[PDB]
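Down below is the structure, laid out as structure tokens.
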There are 2 protein chains.
Amino acid sequence: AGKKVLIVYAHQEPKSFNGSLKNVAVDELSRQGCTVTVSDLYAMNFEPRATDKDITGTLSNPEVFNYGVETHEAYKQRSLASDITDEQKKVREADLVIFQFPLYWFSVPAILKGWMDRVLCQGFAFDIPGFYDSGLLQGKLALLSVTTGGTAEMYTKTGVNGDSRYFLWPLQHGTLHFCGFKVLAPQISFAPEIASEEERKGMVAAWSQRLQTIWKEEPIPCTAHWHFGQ
Amino acid sequence: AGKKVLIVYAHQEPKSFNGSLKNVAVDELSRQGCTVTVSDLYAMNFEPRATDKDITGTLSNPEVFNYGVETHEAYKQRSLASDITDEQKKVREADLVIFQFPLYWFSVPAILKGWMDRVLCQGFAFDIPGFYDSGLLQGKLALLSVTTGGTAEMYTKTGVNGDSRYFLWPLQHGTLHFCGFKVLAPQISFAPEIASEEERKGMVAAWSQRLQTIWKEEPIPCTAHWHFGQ
Ligand SMILES: Cc1cc2nc3c(=O)[nH]c(=O)nc-3n(C[C@H](O)[C@H](O)[C@H](O)COP(=O)(O)OP(=O)(O)OC[C@H]3O[C@@H](n4cnc5c(N)ncnc54)[C@H](O)[C@@H]3O)c2cc1C
Ligand SMILES: Cc1cc2nc3c(=O)[nH]c(=O)nc-3n(C[C@H](O)[C@H](O)[C@H](O)COP(=O)(O)OP(=O)(O)OC[C@H]3O[C@@H](n4cnc5c(N)ncnc54)[C@H](O)[C@@H]3O)c2cc1C
Ligand SMILES: CC[n+]1c(-c2ccccc2)c2cc(N)ccc2c2ccc(N)cc21
Ligand SMILES: CC[n+]1c(-c2ccccc2)c2cc(N)ccc2c2ccc(N)cc21
Ligand SMILES: CC[n+]1c(-c2ccccc2)c2cc(N)ccc2c2ccc(N)cc21
Ligand SMILES: [Zn+2]
Ligand SMILES: [Zn+2]
């Protein structure tokens, strides 16, 4: 009992398929008695740019600004901007982080990329040492819930788009695994725009049904073999 | 017939290693007699977020906002935000587009991701049909000039990050090839922060040197096999 979930949500439109997937997650996890928080990035006008405004007070080397170094140092000295530390608190408290987003150029929308760039700073999400299996968010679960324009068929190994697992690598391995997350199997809702109403409802139902047993899941082996291998 | 180059540059600090790579590109291409334009995204405070502010005309569906549909229609009608069409002019006139950036989470910094999201809209960069080899930017070249924190060794098949080509897939194939670009081989400058002053100087020089004969290069086969092997 007592699980905490953060949903990081990146869609402009409440009535969208993404919005529906987010709301189903909120309702079902809430029904289960979980603690639920939603970071609605567009509604928050979330800042995507990594800039020197992300550090308050004086820099550790204001002659040559290195964002990575400066945010590492600011994290240690508790002088990060409040929009960042607000998100870090939600992540720190969460047992599971769900990312809900439409696929933009085989990746996350820029507003969500900005969340990953700015929130997951050195000292908070990883360090030397402490990355991949020993990343600082170890013990936490992460799950990518992505919607696509392309159909399942268009996303095969030999297809024009390649296997969907190919585009997952930078997100699941390079970002989430790197920070110590155990990665649950992605939820891929293929081509809702093209799908019939029945097919759309079926995809929503699949998600809702999955959420009923999400705490019983095993994480994937987040390896190059899982992503590219046979 | 001389050549036109656009450099889309994503770093906050002029004195950075990325800044030096951008400046030597400008120096060398200028020396050759090329026409050179730089989009300095951080200096321009470039807007990364995909929002309804990107359309200024009457929305096709003002009760349910679909970013892709609305920007496609706005492109055709000429009612996109002018920061978008300003970038589109630079791309349209370019023979070669160089992207200069530090790797953020196996990808581009969010401010540059936003450039891709917002600038490469339907009708301008691709059509349905009219993508990959029939993409609308066919005839143009693109090149990623990337810097990393991780070492070359970490970015190998047996290294913990996997091969560097793995993370290039969403950018080179999912984005640039999809829009019709032919893709020149990536320039990856590994681990400058860790390297010595001389090694750093050497990496900048190697870039400058490659650029001398850039117009003689052939593009890569931007395929799953090139990226992932057999
Ligand atoms: C900049 C950009 C880059 C992109 N890059 C890619 C890419 O690389 N690869 C790719 O494949 N695609 C890409 N796309 C397409 C994009 O991924 C899809 O448009 C997106 O995933 C669709 O999801 P949505 O929530 O916006 O769908 P919506 O348009 O909101 O939903 C589809 C339909 O489902 C309906 N619906 C909503 N809720 C429910 C419900 N509860 N039950 C039943 N029906 C419901 C909606 O009303 C709508 O009619 C890109 C799009 C953009 C704008
Ligand atoms: C949010 C975030 C995510 C990241 N994700 C990843 C990731 O997934 N994978 C990864 O590998 N790395 C990652 N990194 C690390 C990042 O890619 C590196 O920090 C970046 O590439 C370093 O390049 P730079 O231009 O900032 O280096 P700088 O710090 O600017 O350069 C190093 C030194 O070179 C010096 N220099 C400048 N010009 C010259 C010159 N001409 N000759 C000699 N020396 C010169 C500078 O003064 C500086 O001291 C991430 C960093 C951040 C902040
Ligand atoms: C700039 C520090 N730094 C490094 C890094 C760079 C050089 C040497 C050691 C670590 C880094 C290296 C990898 N692979 C992945 C992510 C990051 C990173 C991420 C965020 C941040 N805020 C600083 C970060
Ligand atoms: C038009 C939607 N759409 C699709 C897409 C979805 C289904 C079928 C064909 C293409 C797409 C497919 C791939 N592989 C790569 C990028 C995009 C894309 C990119 C931007 C955008 N604004 C719309 C996009
Ligand atoms: C193991 C690679 N690696 C990293 C490193 C860089 C990015 C992410 C993780 C580690 C490193 C990071 C810092 N700050 C300082 C020295 C080293 C280093 C030094 C020697 C070596 N042989 C590998 C090294
Ligand atoms: Zn992994
Ligand atoms: Zn390709």
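Just so it is clear, chain A uses Swiss-Prot numbers, and the residues here are 2-231, in order.
Determination method: X-ray crystallography, 1.9 Å.
Placed from the backbone N, Cα and C atoms, the Cβ positions cover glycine too.
Feature annotation from Swiss-Prot assigns FAD binding site to A:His12, A:18-21, A:104-107, A:148-151, A:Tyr156, A:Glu194, A:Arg201. Listed in sequence order, A:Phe168 are the same-chain residues six or more apart from A:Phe107 (FAD binding site) with CB atoms under 8 A from its CB. Mapped onto three states, the DSSP output places A:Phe107 (FAD binding site) in coil.
Applying an 8 A CB threshold to same-chain residues 6+ apart, the list for A:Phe127 (substrate binding site) reads A:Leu121, A:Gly136, A:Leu137, A:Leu138, A:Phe179, A:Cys180, A:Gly181. Positions annotated as substrate binding site by Swiss-Prot: A:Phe127, A:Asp128, A:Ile129.
Summarising the annotation, Swiss-Prot assigns Zn(2+) binding site to A:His174, A:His178, A:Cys223. Remark: A:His174 (Zn(2+) binding site) has A:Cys223, A:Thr224, A:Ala225, A:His228 as non-local neighbours, by Cβ distance under 8 Å and separation of at least 6 in sequence.
Around the Cβ of A:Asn162 (mutagenesis position), a 10 Å sphere holds 22 further Cβ atoms from the protein chains shown. As a published mutagenesis entry, A:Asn162 to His appears in Swiss-Prot alongside the note: Loss of activity toward CB1954, no effect toward menadione.
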For A:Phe127 (substrate binding site): DSSP state (helix, strand, coil): strand
Residues within 8 Å of the A:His174, A:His178, A:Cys223 Cβ centre (excluding the Zn(2+) site residues themselves): A:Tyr133, A:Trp170, A:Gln173, A:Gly175, A:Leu177, A:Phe179, A:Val184, A:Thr224
When distances run from the Cα of A:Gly151 (FAD binding site) to each of the recorded positions A:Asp128, A:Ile129, A:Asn162, A:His178, the nearest one: A:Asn162
Chain B neighbours, filtered from binding-site residues A:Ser21, A:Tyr105, A:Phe107, A:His174, A:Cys223, Cβ-Cβ distance under 8 Å: A:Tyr105, A:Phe107, A:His174
Inter-residue Cα distance where the pair is A:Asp128 (substrate binding site) and A:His12 (FAD binding site), in Å: 31
